[PDB]
Amino acid sequence: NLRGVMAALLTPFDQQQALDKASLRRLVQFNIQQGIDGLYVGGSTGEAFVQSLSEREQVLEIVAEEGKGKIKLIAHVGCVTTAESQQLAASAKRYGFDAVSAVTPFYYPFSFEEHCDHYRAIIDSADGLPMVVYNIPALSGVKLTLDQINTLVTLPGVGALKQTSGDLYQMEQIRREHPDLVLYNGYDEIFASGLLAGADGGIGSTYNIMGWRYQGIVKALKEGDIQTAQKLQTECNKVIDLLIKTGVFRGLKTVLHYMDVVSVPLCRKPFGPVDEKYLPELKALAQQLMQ
Amino acid sequence: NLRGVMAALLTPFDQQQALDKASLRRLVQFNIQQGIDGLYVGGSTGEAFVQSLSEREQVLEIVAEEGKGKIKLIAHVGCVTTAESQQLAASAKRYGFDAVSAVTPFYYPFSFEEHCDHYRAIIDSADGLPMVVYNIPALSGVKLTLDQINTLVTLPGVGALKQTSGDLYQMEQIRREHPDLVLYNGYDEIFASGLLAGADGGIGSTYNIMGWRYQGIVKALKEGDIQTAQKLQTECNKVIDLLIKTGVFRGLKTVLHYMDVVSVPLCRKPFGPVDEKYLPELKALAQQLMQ
Amino acid sequence: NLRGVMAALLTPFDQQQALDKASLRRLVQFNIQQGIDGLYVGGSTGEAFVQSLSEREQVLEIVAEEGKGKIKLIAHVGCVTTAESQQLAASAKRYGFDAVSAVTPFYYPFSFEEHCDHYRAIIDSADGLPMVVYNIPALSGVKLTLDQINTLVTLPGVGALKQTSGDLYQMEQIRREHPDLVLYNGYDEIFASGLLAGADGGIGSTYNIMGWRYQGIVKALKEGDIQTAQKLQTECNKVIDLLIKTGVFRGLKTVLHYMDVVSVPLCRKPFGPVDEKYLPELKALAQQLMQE
Amino acid sequence: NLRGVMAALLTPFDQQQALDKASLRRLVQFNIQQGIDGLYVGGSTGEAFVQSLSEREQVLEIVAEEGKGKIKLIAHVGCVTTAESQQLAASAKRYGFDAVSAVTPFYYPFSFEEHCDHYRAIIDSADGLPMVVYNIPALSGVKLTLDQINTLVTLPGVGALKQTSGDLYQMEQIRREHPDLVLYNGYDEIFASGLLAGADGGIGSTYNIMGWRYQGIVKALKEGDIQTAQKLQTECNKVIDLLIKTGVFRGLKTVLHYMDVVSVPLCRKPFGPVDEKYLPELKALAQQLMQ
């Protein structure tokens, strides 16, 4: 039931780098409009790690007002701190989110046992909302084994795994081991490949501007049409190429600004703005996607 | 015409740890009858790096005698030394191989130009034979960029790329850049996903014992039956889970042995033998693969 | 005036995980009486990334009170966010600290320019307090180059470099490039070698329980007594070996708790408690350090 | 008694890239006159991995012939193949080298037991020659654990360890574990620091052009003159800075060439030439060094 193509919501800031509630609302609605199955809020893409708990809760509350009941809402609640995560877990519950999620805590190296108790404590605080384990070795620096992953994924309370890893051998072993597990493909660039390996949906930042393509790839693969599946994927991939040159969060916000969704396409410092030289390609991209 | 499913051939040894030429011939034929498209000989799978050039030249000659004309023959000629490689390249030509191949020279760190000059030399000595750049970062320790991969791939005389990387975002990037390039999926564990990403064939050590499944996966994806393609990949992956436990080269040789192909399922030390506990499952798999 | 042997201050918490101010003050004074050159507060050792800005502000404020120009005071003000770092940098000035510090922002990959601007803005908000650029690749996952380090270290406002790296070739080269740079060695396990290589002092978590050994290695080398320099370092290493087994922060708090300095030997979750099995060794260690 | 500053021997090649015996002998004696405690022949610095068994043996005999009895002689006998290594170990005995040495077999991933048995076999063939374990993770791609290094170092036959690692905490840990172990500091850029951490000697390539400095640092440290000890290490690093910039093996041979020691300062391909922009720098270096 949590399966599908969920977008990792971006958080629009204003000239003062404060939250832009109006753009947030425009963004939520814009995603709904584009036929997304749900939203993963306050994740890395939402720049959670560069905002406070209150700022973080404020976003959860607003998207819940906008989207609750219309699509699935998963609140990324993870912090390095379990206590901070627990507080966020409770708010998500209070706001009516469908599930809660958390990255494997970072910076300080924690044992695998400490990782499990973290999830256990957060799940406790979720008070019912299922947990989506969030695995992104590349950013967390947390390199869990398949076994550790199997343990986490079986922790009572866990309803999904957000696999932000390009190891498609592992993607399938996870599927082979947990046939019923809601498996989200974390890297947009290999979405079609991830689904073929075992993912049954996905969460990602590029879904904010072209979510329909991912839905497309999903149908095609269902309708045994690898031609449109591959075609759709290379089209997502050309966009990802550019965003990787420009900065994905900022580049996605910039395109969004061009679709009239976001007022100021800035990210919080230390992120810098997009290089002016990249604006013609982003503008152009916004235009084509607008059609 | 180099596109297809090519077994990365194993080299049988006797109790004295010396080529079991009689089993080599038996392995060559076995592969042919299982409908393989060609053989990548003298690679990592063939324990080439624990061999002498003369040993490698001998294996080259026996398989050419065994299959020149029956299937495509690609000779892995790579050595850390350019001159040794050129020697091996020159015999491949003289023995009648269809193409030549070489790992990026390892152990010592080399600049990219050195890498390109290395391939140029080998390509020259191959005397007309198309070259197959061999990319396996996990074993070579060489971490080439995409631009570098494009440069190598476009070097005159080069006719294909053997991609032993599970980075399927890079697989498609390469493909998007080179629609005519013969791209071999190097990781058996992700074959279906690798093809979907842009690969048009594969070279793998597990093909030796169940190459038919990989061809089947090719038919399925070709026929829009991703459902049986997945099924084929998981079956291939259950095998891979086991071989990775028992040790791959030796595991395969043991299976082939129970299949009456290899007399002595040994690998040359440092490799040790399979743990006896594994024998029943390998024996079981052998009988089972006889499907 | 920032050169020296300075302890990476730990932050004591109570049974309910709240700050234990009395033990903070108690730990500040203990370090002072231990004859350390100053304190590095709010850094990795201080469990800053498991606290909130106002929590870190409180700690800075309490120790500034305690360390009233009694010793050198460095405030690790770094966060991923430049703005949060600026706020902390401004409080540090406000509390009267001697220097300001910050790790290279983590989690999200940033460009070198993004990093240089980050340090400037903070240097900007410190309003006069020098900046000790903080380099710890192992934790930040940020891999700066010598030239990137050079740029940072020459950046106006920057007055020191906290080298938490085992690469002593790079340590040598940085000293070579900057003969007067306050270079602090970050890995206590190699303190003697980092010094020989060019580090002119150090900042470490284990200084909390044996800051004198580190001060000793310094004298030992100053007087060419490399023989005792070695003995001190292996004595430090025998300790670090145990601390790594148990978990460094918690192990330290545990020793310090057995020395009646820290009331509760806990670290905030997700850090769990120390395995009972190690208590016999930690009690003994606390015994002998006190014996010394 | 293998304790000491041992120079890692370069193998001079001719214009045709063939062993330049004239220069080998010339270098053996040059090193001797430098007051070096011995020579580590046939190692990484000796381009062993780009040579053949026969060529490696040849160089072994010529050097035994040139310095056997005069200085300590450790022959690097290591290859990926245990059998090849054994053969070279057997020859070292024959030529009368003092010790044997082998890098952890690389390229293919081997188990620690496989690693152990390999050293055992080679130990068996060195016929009485104590084995020197060569740890160089950077190039080998092998990251043994301390307990693992401890096992290796205590193997019956192992007499020393060449630690090519900049982990000076592990250095002191090895010295603490084995107070009577012959521990060679492998990275010349940290010589002084390695010795202070526990190494009682060192095997380095740069020793070939200024072995006196390392012997110099040793005395200063032994005398308690860290100030000059340092002043010495900084000098070696100014050099090392350059060589890295120019390519170490090729840079060294060039400097020795300007020191009328080596005829053709060529490394074997895939390595390339020293760029011309450096010749003046290297020129200037060789002059200063000779005075």
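Heads up, chain A uses Swiss-Prot numbers, so what you see runs 4-294.
Determined via X-ray crystallography, 2.5 Å.
Each residue, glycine too, has its Cβ placed from N, Cα and C.
Remark: A:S47 (pyruvate binding site) has A:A11, A:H79, A:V106, A:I139, A:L142 as non-local neighbours, by Cβ distance under 8 Å and separation of at least 6 in sequence. If you look up Swiss-Prot, you'll see A:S47, A:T48 marked as pyruvate binding site.
Look at Swiss-Prot and you will find A:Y137 tagged as active site, proton donor, backed by a curator's inference. Cβ neighbour count for A:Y137 (active site, proton donor) (all protein chains, 10 Å cutoff from its Cβ): 26.
Cβ neighbour count for A:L142 (mutagenesis position): 18 (other Cβ atoms within 10 Å of its Cβ, all protein chains included). The annotation that Swiss-Prot gives for the mutagenesis experiment A:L142 to R reads: Changes substrate preference. Maintains much of its original N-acetylneuraminate lyase activity, but shows a 19-fold increase in condensation of L-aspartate beta-semialdehyde (L-ASA) and pyruvate.
Neighbour list (A:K165 (active site, schiff-base intermediate with substrate), Cβ cut-off 8 Å, at least 6 residues apart, same chain): A:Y43, A:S104, A:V135, A:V136, A:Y137, A:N138, A:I139, A:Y187, A:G189, A:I206. DSSP classifies A:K165 (active site, schiff-base intermediate with substrate) as strand under the three-state reduction. Per Swiss-Prot, active site, schiff-base intermediate with substrate is recorded for A:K165.
Summarising the environment of A:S208 (aldehydo-N-acetyl-D-mannosamine binding site), the number of other Cβ atoms within 10 Å of its Cβ, over all protein chains shown, is 22. The aldehydo-N-acetyl-D-mannosamine binding site annotation in Swiss-Prot covers A:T167, A:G189, A:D191, A:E192, A:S208.
Here the residue is the original one, while Swiss-Prot reports the published mutagenesis A:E192 to N with the comment 6-fold higher specificity for dipropylaminocarbonyl-substituted derivatives. When secondary structure is read from DSSP and collapsed to three states, A:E192 (mutagenesis position) falls in the helix class.
Each of A:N188, A:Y190, A:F194, A:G205, A:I206, A:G207, A:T209 belongs to the same chain as A:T167, A:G189, A:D191, A:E192, A:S208, is absent from that list, and has a C-beta within 8 angstroms of the C-beta centroid marking the aldehydo-N-acetyl-D-mannosamine site. Each residue contributes its Cα atom, and for A:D191 (aldehydo-N-acetyl-D-mannosamine binding site) and A:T48 (pyruvate binding site) these two points are 13 Å apart.
Under the three-state DSSP scheme, A:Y137 (active site, proton donor) falls in the strand class. Under 8 angstroms separates no C-beta among the recorded positions A:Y137, A:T167, A:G189, A:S208 from a C-beta of chain C. Using a cut-off of under 8 A between C-beta atoms, the recorded positions A:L142, A:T167, A:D191, A:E192 that neighbour chain B are A:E192. Annotation for A:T48 (pyruvate binding site): spatial neighbours A:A11, A:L12, A:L13, A:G207, A:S208, A:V251, A:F252, criterion Cβ-Cβ under 8 Å with sequence separation of six or more. In this structure the alpha carbons, written CA, of A:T167 (aldehydo-N-acetyl-D-mannosamine binding site) and A:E192 (mutagenesis position) are 11 Å apart. Counting every protein chain shown, the number of other Cβ atoms lying within 10 Å of the Cβ of A:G189 (aldehydo-N-acetyl-D-mannosamine binding site) is 24.
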